[PDB]
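Have a look at the structure below before the remarks.
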Amino acid sequence: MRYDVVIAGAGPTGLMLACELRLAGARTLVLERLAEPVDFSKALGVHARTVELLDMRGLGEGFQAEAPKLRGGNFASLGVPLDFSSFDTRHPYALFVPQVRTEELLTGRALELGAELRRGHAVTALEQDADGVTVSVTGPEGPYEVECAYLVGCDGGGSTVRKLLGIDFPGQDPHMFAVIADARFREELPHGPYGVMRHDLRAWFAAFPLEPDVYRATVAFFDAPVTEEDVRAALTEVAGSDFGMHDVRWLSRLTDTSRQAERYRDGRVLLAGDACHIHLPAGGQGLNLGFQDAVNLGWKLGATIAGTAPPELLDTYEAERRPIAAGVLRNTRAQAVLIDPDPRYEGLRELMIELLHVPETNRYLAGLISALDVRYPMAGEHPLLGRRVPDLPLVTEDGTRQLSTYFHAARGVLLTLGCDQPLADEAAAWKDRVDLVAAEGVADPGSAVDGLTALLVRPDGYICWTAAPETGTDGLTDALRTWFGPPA
Amino acid sequence: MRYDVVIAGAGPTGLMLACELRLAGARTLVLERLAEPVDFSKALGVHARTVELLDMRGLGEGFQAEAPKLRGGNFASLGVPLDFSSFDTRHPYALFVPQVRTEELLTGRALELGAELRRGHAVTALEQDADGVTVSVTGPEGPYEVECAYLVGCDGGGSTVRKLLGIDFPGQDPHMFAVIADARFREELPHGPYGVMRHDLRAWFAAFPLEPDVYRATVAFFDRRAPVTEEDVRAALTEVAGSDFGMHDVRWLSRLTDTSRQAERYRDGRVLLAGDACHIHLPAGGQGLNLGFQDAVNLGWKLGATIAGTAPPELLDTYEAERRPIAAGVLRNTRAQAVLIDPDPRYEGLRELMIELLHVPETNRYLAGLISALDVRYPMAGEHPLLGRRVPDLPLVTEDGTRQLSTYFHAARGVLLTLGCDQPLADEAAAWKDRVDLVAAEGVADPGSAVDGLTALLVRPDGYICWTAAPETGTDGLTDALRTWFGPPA
Ligand SMILES: Cc1cc2nc3c(=O)[nH]c(=O)nc-3n(C[C@H](O)[C@H](O)[C@H](O)COP(=O)(O)OP(=O)(O)OC[C@H]3O[C@@H](n4cnc5c(N)ncnc54)[C@H](O)[C@@H]3O)c2cc1C
Ligand SMILES: Cc1cc2nc3c(=O)[nH]c(=O)nc-3n(C[C@H](O)[C@H](O)[C@H](O)COP(=O)(O)OP(=O)(O)OC[C@H]3O[C@@H](n4cnc5c(N)ncnc54)[C@H](O)[C@@H]3O)c2cc1C
């Protein structure tokens, strides 16, 4: 058995990667250790940038059905929300979607697209050479080996693949330990949403609702499986009461360990999601970071296997993604100190609350957390470069159409604004990789795109080239060659 | 011997207070423990707001002669300067002026103004009643007692007066212990500007040039009442860096901590506190001297008017109400810096996120306004946006050409600035002519001005605005503002 790509792990990163690779025509195999999907949710939502990418893929409507919209974001529980309304987006909020549902949506899509999913199959070894990768698998039908051009480790924080490769995972050892419980409580919870601060103990309890009458309770202590008795002991020792907790849906530990893989690639093997970055779950960023790693990698790897990509393209995945993960680790490492109730961090907490009240400071952190502000280094001076395209209302014949409906196939899009057509002929040699979207104009005059006549957008929604009337066609062919490969 | 005010301590807070009180006609006595002024400098400069206040008093030119202008400010040594150019000021910078020079300038002025300075005289006890204060003094000719209406403790962080009064000094215990030495080093200093990092030891050595070939050397240890000896600084240096680096020509030695405390109150009857006497914090961003100097400018005119018996009785109370939150803000930002300078790799994300935030213009401006004190806003029950803010040094167009607004504040009287041919304001303020000067201008020589939509402003002797009129508003509230800050009509 020979496949183009083998993916180890069917978490949200692996599943999105499988979808992206199928859009790019790669024969994909997804191997999942667990026999059945997990029954608890780690992540409780998706941020504004993930919603935009699901919209671009025509998956958005499926997630939004689970309606709850969080218009403000959390930054180290300081009481000053991260306002997402300040953004040029159709989704100025985070969506409350439990991971179990996110994974069910992505599984449906990956299967619909033709990705092969093998649940109960684990990767134990790997062998690499110039030609390909041979992966050692153990499944319910016994051990076997599968050949591929590329293997991707989407196997979580304890990633087997990362360790198999010998990739170092540098970072920081934890300074905090917490126990989590998704449970019901007979007694009434104290207000704090709920919780008890304990500066003396250097600990805190905090709870918030999941669904009516069910809470996620956390007990954090600063400087083996967790059992109900652990959570009850911890709850009693900090809040002073058991609270009559019953029917625990999930129990687990949590730490502020902060590590990133030294590299995201080692020959024909790549890492994505928790496999290349672990951090304190603060501000709800991991699933989104992993999902976005997949969207960046998927089209680049698919084009590499198709043999249409420039050889330096797959390398841009680590170059673009490492700083983004670095930024999540940086802000979470900052939050980890900020949540430590040690009175030593009071000036720091108070100065942060003040800075959070400064609009541009609030917007800078909101753009980080929501990922609406991700900027990749890109050739040129125009501000829009390396940035996402907004979901523009476009005017055409047969009415107005949203720019995101042109990205379902995960091809690049050359968006023209006006009667000028020497652009269509110059890009015709890339017609097989890029679609020309010829609009009369933008249905809204406000638009970040207004001074422009043309944009070249990558399959991930990131702009790589712009034309204004003065500029005219220059760098187009260069941008096409850089991101999509040689002409016809 | 009877004086209106007795000041304990001739540090920069005490000296500015003496100047201010003399402008307000108070017979002032300044008692200094040291026989001769100190030949070293703790502070190395003055921030933009202090320069504006020296300008208002006609002292500005004396400080600026010692030219070095620092257009950027430090924030926990993060490499991202606090840009002061973003401010509507004539001094968008900090001045490099060593404390010895600042004190020499203020002493010259206080003496010129007739304040009595007694060097080698220390306050040991105090007795207070409804009528006044009796202060116990020990000087070179022996002990004595002096009577006054008010005593002010400007006696530093270890303030004798604060302790005499029983005022609690709440705050936080140190987490950092460091030694400072202004010295010359025979050996070459390693790159840090200069210094050695020691994560294992959870300490660091740092140094920066004071003048060519002279450095301020700091050895900090994270997580010592006795005065530092030269050997102590050599030991600290040697523990961290392996060597003392040929240390000689020791100008100064000192201990330093991140102890962060503020006096529960700034007043206890007829006794007041100002400067280090009511607030200690980690010296980070160079804020203490400026905070103390600004406490003096706020207190001086209010106390002088109280002794003159022209002030409303609730005026002296506005000193603590206005100053406490300002000092609270310095302690807050310095408590934040104290963590940021701790070498534990645990604070890396925090340091890195702060550098990023410092690159956000409005975040940079918010901290720059804090540190420079250009953004100090006092609560005014009133609702116009300039209320409680400083007046910019406006170029004024008048008869006899253009004149700067700061040249009208030399006497430390209030100023009623009018911008227009409308004179129903001069008659309405005539009963306060003895406390407030009418500055009648044709307009502002600059279109930019924060004052552009206004026709009139009432400014306190400290340069803080307390009343405004726009063409629509007209005269409403002048008499109330005059009564609130200057007292009843004459
Ligand atoms: C308490 C908590 C709350 C969080 N809240 C949020 C939030 O609100 N928002 C957010 O964005 N993120 C949040 N996160 C982070 C988020 O849950 C993760 O970042 C996300 O699950 C990572 O997805 P993944 O696919 O990379 O890895 P995983 O989800 O860990 O899945 C990897 C998969 O690989 C499989 N596997 C492992 N070893 C092998 C092997 N040898 N062979 C084959 N398969 C293997 C595993 O069975 C697993 O299914 C939270 C995390 C925690 C702990
Ligand atoms: C290392 C270091 C660097 C600094 N850098 C800066 C900087 O660049 N910028 C800045 O703005 N600030 C800086 N500061 C802070 C600044 O030096 C102080 O805040 C400032 O000196 C306070 O002035 P003061 O008049 O309140 O108190 P002090 O300067 O301490 O003087 C109080 C005076 O009272 C006298 N006295 C004490 N007891 C008695 C008594 N019983 N009777 C009579 N007199 C008495 C003392 O002799 C002394 O002269 C720094 C401080 C340090 C330690």
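Note that chain A is numbered according to Swiss-Prot, with residues 1-192, 200-230, 238-502 shown in order.
Looks like X-ray crystallography, 2.5 Å, at least that's what the header says.
Quick reminder: no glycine exception, Cβ is built from N, Cα and C everywhere.
Marked as FAD binding site by Swiss-Prot: A:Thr13, A:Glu32, A:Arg33, A:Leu44, A:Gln99, A:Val123, A:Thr160, A:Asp288, A:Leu301, A:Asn302. Within 10 Å of the Cβ of A:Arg33 (FAD binding site) there are 17 other Cβ atoms, across all protein chains.
A 10 Å cutoff on Cβ-Cβ distances gives A:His47 (mutagenesis position) a total of 27 other Cβ atoms nearby, all chains included. In Swiss-Prot, a published mutagenesis experiment is listed as A:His47 to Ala, annotated Decrease of the ratio between oxytetracycline and tetracycline.
DSSP gives A:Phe215 (mutagenesis position) a strand state. For A:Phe215 (mutagenesis position), applying a Cβ distance below 8 Å and a minimum sequence separation of six or more within one chain yields A:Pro200, A:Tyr201, A:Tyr222, A:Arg223. One mutagenesis experiment catalogued in Swiss-Prot, A:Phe215 to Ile, is accompanied by this note: Dramatic change in the product ratio, in which the amount of tetracycline exceeds that of oxytetracycline.
Checking the recorded positions A:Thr13, A:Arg33, A:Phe215 against ligand 1, the ones whose Cβ sits under 6 Å from it are A:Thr13, A:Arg33. Over all protein chains present, the Cβ of A:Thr160 (FAD binding site) has 19 other Cβ atoms lying within 10 Å.
Summarising the FAD site geometry, the residues cited as binding it (A:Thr13, A:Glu32, A:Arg33, A:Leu44, A:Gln99, A:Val123, A:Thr160, A:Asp288, A:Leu301, A:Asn302) extend over a maximum Cα to Cα distance of 28 Å. No coordinates are deposited for the 7 residues that fall between A:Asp230 and A:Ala238. The C-alpha atoms bordering this gap are 20 Å apart. The number of other CB atoms found within 10 A of the CB of A:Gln99 (FAD binding site), across every protein chain shown, is 19.
Proximity of A:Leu301 (FAD binding site) to non-local residues of its own chain (separation of 6 or more, Cβ distance below 8 Å) is seen for A:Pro12, A:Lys42, A:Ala43, A:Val46, A:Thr50, A:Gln99, A:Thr102, given in sequence order. Taken residue by residue with DSSP, A:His47 (mutagenesis position) is part of neither helix nor strand, so it is coil. Ranked by Cα separation from A:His47 (mutagenesis position), the binding-site residues A:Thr13, A:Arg33, A:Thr160 are led by A:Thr13. If you look at the deposited chain, A:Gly192 and A:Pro200 flank 7 residues with no coordinates, and their C-alpha atoms are 5 Å apart. Under 8 Å, Cβ to Cβ, and six or more positions away along its own chain, A:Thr13 (FAD binding site) finds A:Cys154, A:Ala286, A:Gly287, A:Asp288, A:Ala289, A:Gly304, A:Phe305, A:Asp307, A:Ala308. Mapped onto three states, the DSSP output places A:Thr13 (FAD binding site) in helix.
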